[PDB]
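Scroll down for the structure; my scribbles are underneath it.
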Amino acid sequence: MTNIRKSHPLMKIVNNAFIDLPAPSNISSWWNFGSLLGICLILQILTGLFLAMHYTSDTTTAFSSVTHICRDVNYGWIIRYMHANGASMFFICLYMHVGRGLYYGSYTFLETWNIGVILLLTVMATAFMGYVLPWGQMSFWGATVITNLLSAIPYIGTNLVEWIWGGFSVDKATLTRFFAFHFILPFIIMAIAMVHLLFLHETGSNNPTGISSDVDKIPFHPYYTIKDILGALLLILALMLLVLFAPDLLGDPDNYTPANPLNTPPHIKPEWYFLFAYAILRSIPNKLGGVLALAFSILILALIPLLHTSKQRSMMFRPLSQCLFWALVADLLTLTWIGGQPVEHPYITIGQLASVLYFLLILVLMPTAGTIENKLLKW
Amino acid sequence: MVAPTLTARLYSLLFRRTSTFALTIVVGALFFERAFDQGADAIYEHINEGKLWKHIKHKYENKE
Amino acid sequence: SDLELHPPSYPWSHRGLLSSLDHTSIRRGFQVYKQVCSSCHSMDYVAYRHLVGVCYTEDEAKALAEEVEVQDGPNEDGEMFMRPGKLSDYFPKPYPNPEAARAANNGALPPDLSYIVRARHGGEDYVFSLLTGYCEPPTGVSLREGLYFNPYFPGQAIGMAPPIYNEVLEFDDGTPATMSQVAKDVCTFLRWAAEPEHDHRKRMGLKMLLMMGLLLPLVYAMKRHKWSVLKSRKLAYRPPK
Amino acid sequence: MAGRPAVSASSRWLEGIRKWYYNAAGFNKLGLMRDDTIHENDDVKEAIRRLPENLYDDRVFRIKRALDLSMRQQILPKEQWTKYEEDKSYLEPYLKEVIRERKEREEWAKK
Amino acid sequence: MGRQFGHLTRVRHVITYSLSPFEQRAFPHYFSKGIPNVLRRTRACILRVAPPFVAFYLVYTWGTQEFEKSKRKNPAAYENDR
Amino acid sequence: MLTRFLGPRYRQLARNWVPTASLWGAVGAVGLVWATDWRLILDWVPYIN
Amino acid sequence: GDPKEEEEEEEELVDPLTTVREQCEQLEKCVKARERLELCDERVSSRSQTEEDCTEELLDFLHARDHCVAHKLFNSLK
Ligand code: HEC
Ligand code: HEM
Ligand code: HEM
């Protein structure tokens, strides 16, 4: 009885994408973040569900329930911090997943790449909504400034701002809605991620070389499962290092005081994975321009596949574009650094220059880089 | 089994059959987890001698 | 623009990656709270039962709890009545509402001390420097009544009178109760009141390091062993003629 | 007559800039010719299908060994690199015809 | 999902050899070849990776210095002699 | 079990796979005991006493 | 020198913080910062009206001194 013809008329045929799937042999470590992202989803949902068994969305007993989780629940302190630092590991993994596609031209998978942007938008919505759950003077006020940006939309701004708020300002009505919304969205991400793979397995994967790897495909099961397991441990080591040795290293200290609408924090700022977008919005004094630039910078990913110019796919053999890619990464770090700083005269000048360079590089310099090399290679 | 090297006796005796391969994993986890805690705690309390509640308890509970 | 003074990095008994809290200092740190802080500062997230196994025994903590009367439990007649506290009771609140607190002081509202270590930039280093950093105001300032000059406080004008001085209290074990010594114990206590998981945080951290330190070389070996087939793989191209 | 639109490039002369870029690109270190790294679209893929068996099979092995080098994060020895002068376009004649065919087909549709 | 081994491409006249994983060392010449390799790999990318991030530190070392320097005051006396 | 019918061929099949099924239940026994420190069971091992 | 026990008006362990603080007023970094504090006071105190005062120079004086004491304060404590 054919061992190869396994229990096929079942769900294993779908699981052949995990065992017998052809994969390029020259896959580097930067591809491991695909499997890490799935582990980040599962870890966030696992810790999230157990957090939701003691968290109460009412304003009068939201912050006090978070304290009860750490102080009273057995081993409840670690779960709160693997959730708080798992989001940090999520966006660490999320940004390298995007960066690898930029460098290795994976955006040529138009279906998968477009679903990837949708996946990115969903997580940043979930992360923003979950930050408001602790209700700790960074949750209330971080949500206050960002949500009020929608009031700049003409003729419908205040109509939907209140419809988001469930009232005239952020309050208990908004808090209960966010917790329910924060519960449902991660399960949507699982469905989209399955669709994300469905648009990729049909066209295979990519390689650092950028050429077709159909001549050197290898089975996934004995080579990449053990490669992803090692990559998973490096994620668990990195996440657990924060949780057990510096749990509040990334989170702002001001979040530990209960939310007070009458008092403002000394400095207002979102989490570290949104600080790069905060700087772009703060660059333009105009209100309508700032919200558009905030959305355009995130939504510029969908415009990247339409800007390809070089006859080579990956940046492996494109030294001119390599110099620009790390300039963009450095500039993205400059935006992150300046996002957490107050708006004064040194950061006003640097903030505008970094933001204007962020769009200039991708829109102008990178497409011009591909054209220059195309001429330089007799084609 | 009949070789003068430890691992050869360690493989044929245990790891040759996958049924006994899992036995050494589960039994090995029993003895590892018990010794690791004592091993990894005794070192921890050495770094914190005279610090924790265990090391300052003796001057309380009257007759105990 | 009201320049801020950076708190110094005071070495602590719990500053290392694996160093734990000095529970002897915690017990002395609570004595500062029950005598000085609790007069006009609240701690509404730490119970009298939390001190069991940390700085006081079960019998010691029961005596501490029963020392203070608490109001709870509707009488069968339908009225509130006083009773000695129990282990499960939280630390007494000096005032019922923040409005009363602003009335007791010069409008300033004493912040809750449960998370004040983790809710301020600098942690215990800033708090220790704030308690001991009180100094005579420099020439050219004008401080309103009920306001005192503390450089470590943002704005350099704090509404809190100096709460710590030499022999402000007396310690059970008899260490010299000085301005610096008393501030250190309460700072050690205020950290435990903020991160009770501090000891277990490092205790599991040591085990993870001793676990990842062994599994990572081992897991790497499995990766290399399975991939050693492709790493040692020779290709030969032999086209016909 | 190469390099840049200017008569002289920044780093002296014009022809040496393309030679300098070839060594900078680094696909010769892997043992690949220039047309072995091209992007395979619906046009190039057809032009590959027209390659002679002697030339198509040679391309397969050059790619096959390059992925082996990339898998090991290694490069070919200094004597086995693709010389810039000895690199010849084995796909340009086939690409041009598919360019000619596609242009005629596309323009005939709009008439 | 789709496609599998058998119809991926047409490969001809290519012979490959491989060893059993139990008959070869998992870590062969780790520091004898890996260390000279990493130096080779780092040089091939340090001229395209380092300069973009070296500039950011220069921005850091100046944007931070300017902020504190701007915070520090300057003399503004109008009429007095000490 | 591990068979289909009641015959000498299946009786030999069952006997041939008894030692593996014999020691497979140890994982179900010890592993479950290991998971929740079954005391009555952990009270007999000398080193873990 | 303070009111605890024995003669000499008793002997209450003067705070080690005070002893450590004066141990660092003679350091080069701390005397120069104190130096700038002195000239500031003469400009401000003798001034008839001016909003300038002398806490920034005091803050620099504190920053140098308070970083020293952290190095060698906890040794005397406990
Ligand atoms: C005289 C009543 C009183 C005493 C006693 C007291 N505090 Fe305060 N404390 C206050 C008030 C009022 C404020 C708020 C001042 C302000 O915000 O301007 C305050 C503020 C604080 C703050 C917050 C500073 C900040 O920047 O947020 C801390 C920390 C603090 N006190 C610690 C202590 C400690 C430790 C003790 C015991 C040694 C203590 N306090 C004793 C009244 C008191
Ligand atoms: C991709 C999925 C998710 C992401 C990125 C995410 C992100 C976050 C973040 C950043 C916080 C802020 C914590 C803090 O700053 O202290 C948070 C809090 C919280 N999340 Fe999520 N979350 C996810 C999924 C979930 C799920 C599925 C649940 C419940 C089933 C959940 C429940 C909670 C709760 C109760 C809190 C408040 C408790 C706390 O903050 O510690 N989350 N989340
Ligand atoms: C929770 C969020 C996400 C999950 C779980 C996820 C999952 C995955 C996985 C497992 C892969 C295959 C792994 C690999 O080939 O390395 C993949 C491929 C890909 N994803 Fe995502 N992804 C997420 C978000 C994103 C984002 C933010 C982008 C942004 C562009 C994106 C775009 C891509 C692209 C371009 C590929 C191509 C891979 C290749 O070329 O081989 N995805 N995704």
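Along the chain as shown, residues are numbered 1 onward.
Even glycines carry a Cβ here, placed using N, Cα and C.
According to Swiss-Prot, the protein carries these features:
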BINDING   A:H83, A:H182  heme b b562 binding site
BINDING   A:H97, A:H196  heme b b566 binding site
BINDING   A:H201  ubiquinone binding site
VARIANT   A:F90 to V  In strain: 65, 66 and D
Restricting the recorded positions A:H83, A:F90, A:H182, A:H201 to those with Cβ under 6 angstroms from ligand 3 leaves none
A:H97 (heme b b566 binding site), DSSP three-state class -> helix
Result for ligand 2 contact check over recorded positions A:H83, A:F90, A:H97, A:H201 with Cβ cutoff under 6 A is A:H83, A:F90
Closest by Cα to A:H182 (heme b b562 binding site), out of the recorded positions A:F90, A:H97, A:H196, A:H201, is A:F90
Among A:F90, A:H97, A:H196, A:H201, i.e. the recorded positions, the one with its Cα nearest that of A:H83 (heme b b562 binding site) is A:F90
By a 10 Å Cβ neighbour count, the lowest-scoring of the binding-site residues A:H97, A:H182, A:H196, A:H201 is A:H201
Counting every protein chain shown, other Cβ atoms within 10 Å of the Cβ of A:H83 (heme b b562 binding site) number 18
Cβ atoms other than its own within 10 Å of the Cβ of A:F90 (variant position), all chains, total 22
Rounded Cα distance in angstrom between A:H201 (ubiquinone binding site) and A:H97 (heme b b566 binding site) is 17
What DSSP gives for A:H83 (heme b b562 binding site), in three states, is helix
